[PDB]
There are 2 protein chains.
Amino acid sequence: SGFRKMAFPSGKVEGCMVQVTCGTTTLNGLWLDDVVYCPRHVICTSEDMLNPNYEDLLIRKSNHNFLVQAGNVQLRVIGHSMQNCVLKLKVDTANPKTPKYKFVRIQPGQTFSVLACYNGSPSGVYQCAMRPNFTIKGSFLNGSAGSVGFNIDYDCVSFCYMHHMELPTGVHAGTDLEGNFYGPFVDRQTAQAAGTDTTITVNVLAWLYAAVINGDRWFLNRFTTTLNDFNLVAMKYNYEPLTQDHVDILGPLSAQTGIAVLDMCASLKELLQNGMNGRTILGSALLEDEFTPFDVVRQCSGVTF
Amino acid sequence: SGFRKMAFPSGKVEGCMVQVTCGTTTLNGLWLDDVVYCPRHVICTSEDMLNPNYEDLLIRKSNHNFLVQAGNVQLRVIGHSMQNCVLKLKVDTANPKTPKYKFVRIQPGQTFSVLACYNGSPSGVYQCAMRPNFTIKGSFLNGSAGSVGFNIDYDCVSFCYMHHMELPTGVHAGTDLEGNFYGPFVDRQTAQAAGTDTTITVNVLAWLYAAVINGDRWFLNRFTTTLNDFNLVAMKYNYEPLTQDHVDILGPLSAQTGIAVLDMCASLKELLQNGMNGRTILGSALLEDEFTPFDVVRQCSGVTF
């Protein structure tokens, strides 16, 4: 019945999006309860970009110097504070659109939906995944700093990301809602770059299982292999090595389809060692590593929120 | 700065979604003002799937026999009517979430976002395009009939599609909000199938222009060609033939990049006649035909709503 990349409905999250302007820089922030969260480098100026020191900028900042906008409505600020690398300003106006929310930190390989917004107005929503080098291959333009990626579980919203900068290589770096950076990055213009990227294995295995579910079975083989062999193959073809947790997590899909994991390992090894022979899987001629097993289960079972 | 497939924020549309139940069949509908629109085959039963006649069923239908669910809230229905192939039930409760809306009919090649819903609750959003055979390659499971695809223009929402059935071939068919079917399809369980499909040229050209904008210009050539030659090669490789409107519409992108359309036509002909030589463009090894020029302009210029 098809298999398409879909993101969570960005209905509750967009209601808490606000705009903040300080001096000459303008971007967007999140408005939960009566505290607004924004990137810390909004107090930084063009001159401060060579070497910024944030404690002096924070102590020298006053309440009136900061302008906060919710669409056309400007609120009032009665206090300010800083937490790690994220500024949280005490705003006297509580947000009636605040949903039930949780703050979580995600490990590499987990997928989340990002609501891209410019100048405090939403523009679009799409899915993305955390690369092993702690980067995301998203689509952001200038002035888009402050967009937040989120996950939805029934009623609770889990926020996991917040855009901060764009690397010279064309990838993006961000921090969690508590101010901790994702990977070895700092908010400065020194020699900042990411490491070597490796394609994930669990995501491509889940994608293959979804393809088998949808009716594509031409790549199935009749062989069985060990686990050290697949670990060596993954490390040899630039893939993250497989573990016992990664072979247990595929239990639901394997039971649903009836095909063992080692057979899929052999099939994937034969696909890598021989290409796709010109055929395409789910309309793609290359392996996709942006489908976690949970996404495959949810889309193929119609779980709704 | 990246290039991803993103859909419109489903915040205003999500609040207008409601659920209906009649007899044994249950699905979801749209609630605008104080009239609800639902697919017309809800009044059919298991026996009616061989040869249904709707006039008698509407004659015998009463107000109390129809159950409407707005989340947990049940409304009141005062009267019923049908327009073409869509049921319009007069509900005495006006929808406070009704936005500024327009009803439009789209031609093949235009893209829109679909808010998939199950049992009256949203599930996800994704982009899709109207194929020349009047079908869409979406991801819908059983009981998802009634989801509506929409477009957003600043403040006005344009609704263009509504899911009705799943073809045996694995594609979907739907009707506009007025009730006219998209292509030769009837809401009956008989011999129904689509025609031959072809890849749309303008979407591929827009995708190539976006790739050139992002900095991937390894396929650029130094040749010029006529327009009849491109028409011949498009019809030769099963592409929709190009026109003068399709060469004028690419004016903005071509002026922005400074690359003539005929040069891109020659590059595309040489790509099709020789493959991609193992290289990839924007992370895909196959040509993409789901990016209209408007989408390319909007994403590369950061137009927000």
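Chain A uses Swiss-Prot numbers throughout; the residues present, in order, are 3264-3568.
If you check the header, you will see the structure was determined by electron microscopy, 3.4 Å.
A Cβ is built for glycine as well, from the same backbone N, Cα and C atoms used for every other residue.
Database features (Swiss-Prot):
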- A:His3304: active site, for 3CL-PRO activity (ACT_SITE)
- A:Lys3353 to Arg: In strain: Beta/B.1.351 (VARIANT)
- A:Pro3395 to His: In strain: Omicron/BA.1, Omicron/BA.2, Omicron/BA.2.12.1, Omicron/BA.2.75, Omicron/BA.4, Omicron/BA.5, Omicron/BQ.1.1, Omicron/XBB.1.5, Omicron/EG.5.1 (VARIANT)
- A:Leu3468 to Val: In strain: Zeta/P.2 (VARIANT)
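Swiss-Prot feature annotations superimposed on the structure.
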| residue | record | contacts (Cβ under 8 Å, 6+ apart) |
| --- | --- | --- |
| A:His3304 | active site, for 3CL-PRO activity | A:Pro3315, A:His3427, A:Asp3450 |
| A:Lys3353 | variant position | A:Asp3297, A:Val3298, A:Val3340, A:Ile3341, A:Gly3342, A:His3343, A:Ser3344 |
| A:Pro3395 | variant position | A:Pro3371, A:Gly3372, A:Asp3460, A:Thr3461, A:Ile3463, A:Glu3503 |
| A:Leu3468 | variant position | A:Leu3513, A:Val3524, A:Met3527, A:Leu3531, A:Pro3556 |
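In the three-state DSSP scheme, A:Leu3468 (variant position) is classed as helix. Under the three-state DSSP scheme, A:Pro3395 (variant position) falls in the coil class.
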